[PDB]
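One structure below.
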Amino acid sequence: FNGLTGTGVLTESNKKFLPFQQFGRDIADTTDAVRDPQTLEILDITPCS
Amino acid sequence: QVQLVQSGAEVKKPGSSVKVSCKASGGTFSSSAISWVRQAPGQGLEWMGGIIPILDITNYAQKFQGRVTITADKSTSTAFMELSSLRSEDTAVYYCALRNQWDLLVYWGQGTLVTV
Amino acid sequence: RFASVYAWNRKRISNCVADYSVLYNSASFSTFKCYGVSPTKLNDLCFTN
Amino acid sequence: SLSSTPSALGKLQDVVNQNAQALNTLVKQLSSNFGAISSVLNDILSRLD
Ligand SMILES: *[C@@H]1O[C@H](CO)[C@@H](O)[C@H](O)[C@H]1NC(C)=O
């Protein structure tokens, strides 16, 4: 997603990003959500297993 | 150094279509914009349309909003244009030219003569 | 025409695609050095500002 | 007496609280540079060779 790499599972979510926010981060600076660049949906990211 | 190989001359009949290829060299097929122009005998040189293969976006001149198809084949680094519903008024020498991003030069071919 | 160094010229680039392969591979530059990024990954990344 | 005195079970509560802190520390320690350009392996790998 715009240069942000990794492995995981995308799900839809209800985090409400502010207009200027592009990515979310958890407690360990792990991207835990992104805004999709073409359709501006918020997608949560979790580990595969 | 970029050079463009043009198709040879062709004689068409009214109502037919003509397709002209543009073979790139110097690579840079993606990242460059390819334009097509035509010069009818006795006239100046007129832009018809063009395509940017990496974006897969094609733009046309207003007089050519229809009858002209511009496409590209990345695997052979070749651009193409086809003009349909031909009439004798379509006689022209057709040219492709490249304008690479990162540059300001335009690389021109020799010219393809098509009459109808 | 280039600016004098005492009064250098800075421009904004936006809403576009950049294939950095050309600058990188061209042998014309005397210096090509990147800071913080690998020159060869410039095409995988997406940048702002 | 047990119902009314909130500190009555502190000896057990403390075990729980100490172990929780031990894990919270490990998670928080992930967000450190340790001299690296960033705390995230994916960013290091994404931009550098
Ligand atoms: C991007 O282009 C596609 C067509 O290729 C279109 O369906 C989509 O809505 C466009 N998205 C945005 C944000 O413009």
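Sequence positions for chain D are given in Swiss-Prot numbering; the residues included correspond to 937-985, in order.
Using N, Cα and C of the backbone, Cβ positions are placed for all residues, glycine too.
Record note (Swiss-Prot), natural variant D:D950 to N: In strain: Delta/B.1.617.2, Mu/B.1.621. The unchanged residue is displayed. What Swiss-Prot says about the natural variant D:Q954 to H is this: In strain: Omicron/BA.1, Omicron/BA.2, Omicron/BA.2.12.1, Omicron/BA.2.75, Omicron/BA.4, Omicron/BA.5, Omicron/BQ.1.1, Omicron/XBB.1.5, Omicron/EG.5.1. D:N969 to K appears in Swiss-Prot as a natural variant; the accompanying note says: In strain: Omicron/BA.1, Omicron/BA.2, Omicron/BA.2.12.1, Omicron/BA.2.75, Omicron/BA.4, Omicron/BA.5, Omicron/BQ.1.1, Omicron/XBB.1.5, Omicron/EG.5.1. Swiss-Prot documents D:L981 to F as a naturally occurring variant and attaches the note In strain: Omicron/BA.1. Swiss-Prot documents D:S982 to A as a naturally occurring variant and attaches the note In strain: Alpha/B.1.1.7.
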Candidates D:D950, D:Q954, D:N969 (variant positions) - the one closest to D:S982 (variant position) by CA: D:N969
Integer Cα-Cα distance in angstrom, D:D950 (variant position) to D:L981 (variant position): 41
Fewest-neighbour residue among variant positions, criterion Cβ within 10 Å, set D:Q954, D:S982: D:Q954
Other CB atoms, at most 10 A from the CB of D:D950 (variant position): 10
Chain A contacts among the variant positions D:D950, D:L981, D:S982 (Cβ under 8 Å): D:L981, D:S982
